[PDB]
Amino acid sequence: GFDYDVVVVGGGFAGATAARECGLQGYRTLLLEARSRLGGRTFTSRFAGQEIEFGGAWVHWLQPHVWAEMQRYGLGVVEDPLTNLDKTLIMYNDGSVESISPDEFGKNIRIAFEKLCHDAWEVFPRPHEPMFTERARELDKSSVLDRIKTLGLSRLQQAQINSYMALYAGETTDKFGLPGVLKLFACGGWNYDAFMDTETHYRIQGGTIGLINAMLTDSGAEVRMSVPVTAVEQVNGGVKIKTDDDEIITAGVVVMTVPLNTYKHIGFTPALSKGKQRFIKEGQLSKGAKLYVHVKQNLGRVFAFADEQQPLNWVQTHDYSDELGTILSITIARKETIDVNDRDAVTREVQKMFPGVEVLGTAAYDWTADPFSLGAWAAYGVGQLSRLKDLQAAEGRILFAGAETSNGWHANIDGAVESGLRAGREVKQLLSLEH
Amino acid sequence: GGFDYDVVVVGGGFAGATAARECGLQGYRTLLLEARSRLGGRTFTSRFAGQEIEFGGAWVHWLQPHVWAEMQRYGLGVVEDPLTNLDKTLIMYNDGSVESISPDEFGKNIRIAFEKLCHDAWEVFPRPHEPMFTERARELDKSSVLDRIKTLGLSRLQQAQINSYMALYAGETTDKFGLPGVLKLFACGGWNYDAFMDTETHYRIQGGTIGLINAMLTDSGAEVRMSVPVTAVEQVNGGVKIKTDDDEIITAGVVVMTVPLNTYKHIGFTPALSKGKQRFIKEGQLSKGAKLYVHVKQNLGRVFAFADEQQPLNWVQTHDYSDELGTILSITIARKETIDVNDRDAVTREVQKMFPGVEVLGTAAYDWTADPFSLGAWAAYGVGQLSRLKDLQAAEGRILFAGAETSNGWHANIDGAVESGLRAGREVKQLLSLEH
Ligand SMILES: Cc1cc2nc3c(=O)[nH]c(=O)nc-3n(C[C@H](O)[C@H](O)[C@H](O)COP(=O)(O)OP(=O)(O)OC[C@H]3O[C@@H](n4cnc5c(N)ncnc54)[C@H](O)[C@@H]3O)c2cc1C
Ligand SMILES: Cc1cc2nc3c(=O)[nH]c(=O)nc-3n(C[C@H](O)[C@H](O)[C@H](O)COP(=O)(O)OP(=O)(O)OC[C@H]3O[C@@H](n4cnc5c(N)ncnc54)[C@H](O)[C@@H]3O)c2cc1C
């Protein structure tokens, strides 16, 4: 006699997927989303007359769970075509900027990346079972920086790879676990060309929101937005879920899909396992934010890295023309290096990277300040990947999903989808008995 | 429209099981009709010499996205056939001479030949799931695999190796085998030899292929009938009438055909299928393969052999060995016409030619090419076929088409069958579940 069979908390990819699995089994399913929008760490908006992506958007057929969903819903890819770069820049930690010939720039990053991931085959023969090998468990005592220091890289190569890794970390590279990066590279066919093809080449036709909506529509689930969950109590062979207006909703099972860094907001009765509590206390690393800048000048096709002590860590042309000028897409590794919502500070930093540009407008999303993310994409610290089963583990009638909890493409939309499929299976084991 | 079922799925291989699961979970009243007295189709697990053997498809990989996602859904891990040092690697040339090659050199040479064959896969197939995306792919579809092989400047050993390998993929001689199909598969495997090779015979599914088929059908809620071949489909009264071989008529809103392309001759269609689809049905797909296991008294250890296309034992691998057992060999025959796998004397003589001094204790075989419900083996495209694939995929009113042959990606695989089932489910939903 519960209100619902299953409640899914969070309406990102993990929650949408889990709700779709549950709904198609015939379970009375409710999804609760804290924000007034669906999508979570995916969010498409508009700036300077154009569509922009504030969070995750890029996918690939080597990412199996999301690719299969795209087949199911009939969604093709939209290509962001790869072109000759007009300009490739590196800013070092001291703020000096160097223009590198684009062919040399690309050659150097490839050298550094392949050196960093040289043992991916040996360490991750089964990238979807990250602790299969004793070598992977041993490497989880190391940071990415520990490895970088042994590679014999040139000054340019070291700055490039450190910038790239600080981006993946959303943090300084001394804090970033090594195995997580190797595992991702392994997921991409243990090959630089294939892996790199997964990063910013393809989006989904109709967008991420189209796929979220297709899954929720398919699910038949009830969906409530602007309803943050503040507590879960296990009681009467089910759960009592408390919302921020103090409404109580009862269910047989609850699937938590909220980002790991937001678990501090939620009371649990009884207490979660010690291992899970440890994860909730540490969180995941990333402190990233996303920024778009509209510049009067036509800069053409540009790319820049900035190393970790600087704010504009990844810069790419989103669009350009004589009429438009240039829209720059920028990813900030660490919120503390810049306030993306302070237009003067942004302008000064952009001008340091590109002397002579006039800034016409900015749009930003500070994922690290948003109470319903408190961080960006999933990134593991030293020693975390080894303990991941503690985060995955069911806690009675509370199940756990989200990209952080996936085994494969954990920094991605795909990992979220993966975790939702797992959650649906775990719900089915609790509700649909073998008889 | 008062039909017996909302949807009928014809065939209980991976494509049909997938399509039935997609339809069943939408709440459609779903029926699956399977001709054989078993499910699985071109996957079939059996037993020989005290052990489990695979007579058809069985090996999978996480680079194969549709099947991998299903394995996540149903909680199925992998079972590894471990890679070991090979004790022997042999090549048999077309004239029947056998050379034992150092395993390190044997592996080096096949890599050289394969990489040379697939050198342009990045350029030709930037989007392996959209095979006709590039003009170059459409141009290459005028060429056979052999046309390319002749231009590669391979050594005698390399040429025999790669020709044996390609004859296996073709289930035919390499002069008939379309080039783009092979390049596309390589592209699907991360455009990389090591990744692609890992997909071939490394991992099986925990609980077997039949466990996955059963998990999907159980999940579906669909009614399943075995030993019911369909002999005709007539579109009529806003739906279809399906005729079985006992002349029973079953009505439905929609039907999904998942039977192998080479078996379409057995089925009458009203109205007639499109000219494009008729052309495919007339040509069929290439493969004329069979599967064979041989139990040998001697312990041969871990062995591998290629035989070129004029010989019968084209792919040989140790399935198991020990002093007590002797050896069980797993053998794939590219073309039925080169040997009768069900004639034990002939098999024995061919095995002894490859391994002089062995005593054959028993054999088990499955002649896919003779089975009326496959009439061929794995999907393989002839010259110019890949270019026209949309004609085979295209819905014909309320009859939808699926099966591995009709997939865009891993067409020679379980994964392609799954892919085609997901598509069919979507097409069913568009016909049945209206926008209002
Ligand atoms: C800037 C950026 C760029 C990225 N780019 C890519 C990329 O290009 N490609 C890619 O594959 N991945 C990318 N990622 C990662 C990808 O977006 C994520 O891995 C994925 O979206 C995570 O999905 P999820 O469902 O696990 O979490 P989320 O999407 O965060 O969903 C969790 C949901 O829980 C809700 N919630 C939180 N607390 C509560 C509460 N108390 N009650 C109710 N609801 C609550 C949130 O509002 C949210 O909707 C990017 C990430 C970021 C931040
Ligand atoms: C020897 C062999 C080895 C292989 N190895 C691998 C491998 O290792 N890995 C891999 O991924 N792939 C492999 N494959 C390919 C893979 O098995 C197939 O691509 C896949 O199983 C095809 O699935 P399908 O559903 O399209 O067709 P099928 O499995 O052929 O299913 C079609 C079904 O339709 C039924 N049928 C036919 N006519 C009628 C009728 N008139 N009425 C009713 N039912 C009918 C058949 O009985 C059958 O059950 C192999 C194939 C073979 C033959």
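All positions are counted from 1 along the displayed chain.
Method on record in the header is X-ray crystallography, 2.0 Å.
The backbone N, Cα and C atoms fix where each Cβ goes, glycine too.
Going by Swiss-Prot, these are the annotated features:
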BINDING   A:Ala14, A:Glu33, A:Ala34, A:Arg35, A:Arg41, A:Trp58, A:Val229, A:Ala403, A:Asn412, A:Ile413  FAD binding site
BINDING   A:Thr331  (S)-nicotine binding site
MUTAGEN   A:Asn412 to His (Swiss-Prot position 462)  12-fold increase in activity
MUTAGEN   A:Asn412 to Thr (Swiss-Prot position 462)  2.2-fold increase in activity
MUTAGEN   A:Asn412 to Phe (Swiss-Prot position 462)  8.0-fold increase in activity
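Taking the features listed in Swiss-Prot, we show where each one sits on the structure.
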residue	record	DSSP (3 states)
A:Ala14	FAD binding site	helix
A:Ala34	FAD binding site	coil
A:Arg41	FAD binding site	coil
A:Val229	FAD binding site	strand
A:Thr331	(S)-nicotine binding site	strand
A:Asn412	mutagenesis position	coil
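Rounded to the nearest whole angstrom, the C-alpha distance between A:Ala14 (FAD binding site) and the residue listed as '(S)-nicotine binding site' is 23.
Set side by side, the binding-site residues A:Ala14, A:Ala34, A:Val229 differ in how many other CB atoms lie within 10 angstroms of their CB, and the most is found at A:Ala14. Max Cα-Cα distance over the annotated FAD binders (A:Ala14, A:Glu33, A:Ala34, A:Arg35, A:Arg41, A:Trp58, A:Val229, A:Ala403, A:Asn412, A:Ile413) is 29 Å. A:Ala34 (FAD binding site) sits 21 Å from A:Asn412 (mutagenesis position), counting Cα to Cα.
The residue listed as '(S)-nicotine binding site' is surrounded by 17 other CB atoms, counting those within 10 A of its CB over all protein chains shown. Cα distances from A:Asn412 (mutagenesis position) to the binding-site residues A:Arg41, A:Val229, A:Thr331 are smallest for A:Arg41.
Rounded to the nearest whole angstrom, the C-alpha distance between the residue listed as '(S)-nicotine binding site' and A:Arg41 (FAD binding site) is 14. Under a cutoff of 8 A between CB atoms, and with a sequence separation of 6+ in the same chain, the neighbours of A:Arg41 (FAD binding site) are A:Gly12, A:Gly55, A:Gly56, A:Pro259, A:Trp367, A:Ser373, A:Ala376, A:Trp377, A:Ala403.
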